[PDB]
Amino acid sequence: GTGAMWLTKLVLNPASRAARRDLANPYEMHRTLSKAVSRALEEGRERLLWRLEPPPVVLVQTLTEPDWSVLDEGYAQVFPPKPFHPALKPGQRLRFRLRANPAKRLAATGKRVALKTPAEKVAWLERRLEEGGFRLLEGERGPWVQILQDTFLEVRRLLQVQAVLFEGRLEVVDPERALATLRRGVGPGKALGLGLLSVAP
RNA sequence: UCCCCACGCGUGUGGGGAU
């Protein structure tokens, strides 16, 4: 088979101060969510990823079984976590969503910086997917990808992190690499709610 | 274009950034 991954949908409660705090600062959200897989993290067995969807919905992917009893009472409605074992096959077509921080490390300075233009952002996605065992699907008028949102996360512990929300259609090229890509996430900002590549038929 | 790790991929690549 393939390795277990767990998807948890959390519907956060606007009435909760803790929920509002985490919603306003991805650094705090990271602190909270990490509690659900704390031991696995310490043991090097975990890659926590999440996305705040556009009440507020947070999708959390973990490689190990989360324990959401760690959450404060009234913090969120926790839907039953779902274990899935992706069955990726060569040529399989999938829709995808990915909120990412397209970036490069400058050769001259050694600093990782955000890519500036939409063309650069799309090229980055194409390269990441291809090196990761996928490929964007194409059409007569361009690659099958949209940028739904291009904004900044305001992170404290003030840094601004560019967040680009991609949605489109792709195909599986190499199932082994593709599975690893889903488990690892794509690009920087993984501890801020970026990098979760979600796929579905 | 904030910090850190790896490198004889540097008009950079990959990885990390709770307790």
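If you go along the chain as it appears here, the first residue is 1 and each next one adds 1.
Per deposition record, X-ray crystallography, 1.4 Å.
Just so you know, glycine gets a Cβ as well, placed from its N, Cα and C.
Here the residue is the original one, while Swiss-Prot reports the published mutagenesis A:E42 to A (Swiss-Prot position 38) with the comment No effect. Within 10 Å of the C-beta of A:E42 (mutagenesis position) we count 9 further C-beta atoms, all protein chains included.
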| query | Helix, strand or coil: which one is A:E42 (mutagenesis position) in, per DSSP? | reply | helix
